[PDB]
Structure formats: C-alpha cells, structure tokens
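**Q** Structure in structure tokens, see below.
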Amino acid sequence: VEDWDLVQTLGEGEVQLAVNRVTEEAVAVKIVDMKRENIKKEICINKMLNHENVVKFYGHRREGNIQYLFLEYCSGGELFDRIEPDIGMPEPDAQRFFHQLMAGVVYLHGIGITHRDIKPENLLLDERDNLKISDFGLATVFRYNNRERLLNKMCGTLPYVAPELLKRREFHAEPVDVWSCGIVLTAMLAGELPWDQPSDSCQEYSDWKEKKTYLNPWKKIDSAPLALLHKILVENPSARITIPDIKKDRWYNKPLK
Ligand SMILES: NC1=N/C(=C2/CCNC(=O)c3[nH]ccc32)C(=O)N1
Ligand SMILES: O=S([O-])[O-]
C-alpha cells in the first residue's frame, strides 16, 4: 500500500517490511497515525541526512491520518539482539560496532543534529552487519548558522541518559549523545546495563563514581575498553571526553581478532 505490499511487522509507531510487487525491492515503512509535530520534525530531520551509518530516508506519503516514511531496510535487525544477556558479545564485534556508531554520531553532530536517544534498540544492522543509527523521532537541531543552542527538554531513556540531563536546567547536546554511546559500549561488553539511572538516588551509580570496578558490570570488561569507559562515563559533562579524543583512545585503535 500503495505500490508496495506490507509483508511483516518489523518493530511496533509500527515499522512494516514493504516488498515492491513488481521489482521485489524491500524497504522498511514506518506508520504513524497522527490522530493516535514530532512526526513533522522527524521527516524534516530525515531529509537532511545522508551517511552510510544512518538509516537512509527514501521519502514519505501522507495518505489521510497515516504518515508512511520509507526507510532503508536493515535485515540484520537490532544491535539489541546481538547482545547476549550477562555476556555481551566478542570484543572485536563490539569494537567495530562502536567505530561505526561513532562515525554516525560524528556525522550527526557535524550537521548540528543530536539524536537524544541512542540505545541498542535504535541501532540497526544491515545485510553485511553494518550499524545504522535509526529513529529521528526525538532528534533536534542543536547548532544552527554555527551558533550552538543548549537543550532544556528532558528526553531519551533513563538507563542511557547522562546525569546532567536529570540535574541541569540547560545542558550541551553533544556530551549527552557521548554518554549514551558509553552505556551502549558497556551493554555490548558486559551484556547488562550498569544502573537504572545516573542519579544520587541510585546505588550502582554511586558505586561507579566511587570506582568500585570489582563490581559486576565492570569486572567483566577488561582493562583497555574499561579505561575508555572511565573517560566517557564522567559525571561532569565538561570534563567528559569528546569524540576527537575517543578516536585517539588506545582500545579504540587496538587491532582486534
Ligand atoms: N527505532 C526505529 N526502527 C526503525 C526501523 C526503520 C528502518 N529499517 C528497518 O529495517 C527497521 N527494522 C526495525 C525497525 C526499523 C525506525 O525507523 N525507527
Ligand atoms: O569513575 S569516573 O570518574 O570515571
């Protein structure tokens, strides 16, 4: 509909797999029922985007109350399903996924877009296992005519969200996306999330700020990637490593099997 057949639910709004009746071409179709401004910004952001680690936008048609965004099908599914609970994945796989995730985030930030909800559910895999960032539903412009604006809206997903965003009335966009990339890396390497939220109220978060790496997420990780996580998961956003410096990090540049 209309041209394409909607053939299977990919991830409920709902994303359908759409197979072109004629050519056999597959794409994903995202269906959003405007009766059931976020969708306007999402299409608007997607039309700016062009990069091999961001999910391709093909166009949209608005057929009534129903928006249909045609988007690159990623047949590998979600990063999330390559993370084995309590285990993670092999370190070389985590590293390559991390490199590609950084290439995508560098790109977004260079065009002044912040994703604001990076997590394994939103990180999709294509046919050759290349990661693509998806879902610009919560994305927003943080730089325009070369002037940065601070963010005020609290959004994202608690386990991934940086602590300043719970504590500051306004904060810089880029360090929040960096932090969430660090939590994704932890999840890859340990197969578990370090805390429910980065709060005062949260025992495991206090444990980390006190450097108790003999405790569980951290003791599964290993000293080179763990040293990088020490630089990303810094509570103060001004002392947190930036992406140019992530690129200089020793594990980041370690050749892996
Ligand atoms: N979170 C999110 N996932 C999206 C898609 C659309 C992009 N391509 C897909 O293959 C897909 N599979 C499962 C979900 C999706 C999407 O657009 N946002
Ligand atoms: O424990 S933190 O300061 O990396």
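By Swiss-Prot numbering, chain A shows 6-17, 21-44, 50-270, in order.
Just so it is clear, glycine is given a Cβ too, placed from its N, Cα and C backbone atoms.
Marked as active site, proton acceptor by Swiss-Prot: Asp130. Swiss-Prot lists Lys38 to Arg among its mutagenesis entries, and the accompanying note reads: Abolishes kinase activity. Under the heading of mutagenesis, Swiss-Prot lists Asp130 to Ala and annotates it as follows: Abolishes kinase activity. Quoted from Swiss-Prot, the note on mutagenesis experiment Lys132 to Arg is: Strong reduction of chromatin-associated CHK1 ubiquitination.
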**Q** Distance between the Cα atoms of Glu17 and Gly21, in Å as an integer, please; the 3 residues between them are unmodelled.
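**A** So the two residues bracketing the gap are 6 Å apart at Cα.
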**Q** Could you tell me the whole-number distance in angstrom separating the Cα atoms of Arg44 and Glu50, on either side of the 5 residues that were not modelled?
**A** 13
**Q** For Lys132 (mutagenesis position) and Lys38 (mutagenesis position), what Cα-Cα distance in Å is obtained after rounding to a whole number?
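**A** So the Cα of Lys38 (mutagenesis position) lies 19 Å away from that of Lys132 (mutagenesis position).
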**Q** Hey, how far is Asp130 (mutagenesis position) from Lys38 (mutagenesis position), Cα to Cα, in Å?
**A** 18
**Q** Which number gives the other C-beta atoms within 10 angstroms of the C-beta of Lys38 (mutagenesis position), all protein chains shown included?
**A** 24
**Q** Of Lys38, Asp130, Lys132, which mutagenesis positions come close to ligand 1, meaning Cβ under 6 Å from one of its atoms?
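**A** Going through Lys38, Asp130, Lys132 in sequence order, those close to ligand 1 turn out to be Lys38.
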**Q** Ten-angstrom check, please: count other Cβ atoms within 10 Å of the Cβ of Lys132 (mutagenesis position), all chains counted.
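**A** Other Cβ atoms within 10 Å of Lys132 (mutagenesis position): 21.
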**Q** Specify the count of other C-beta atoms within 10 Å of the C-beta of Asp130 (mutagenesis position).
**A** 21
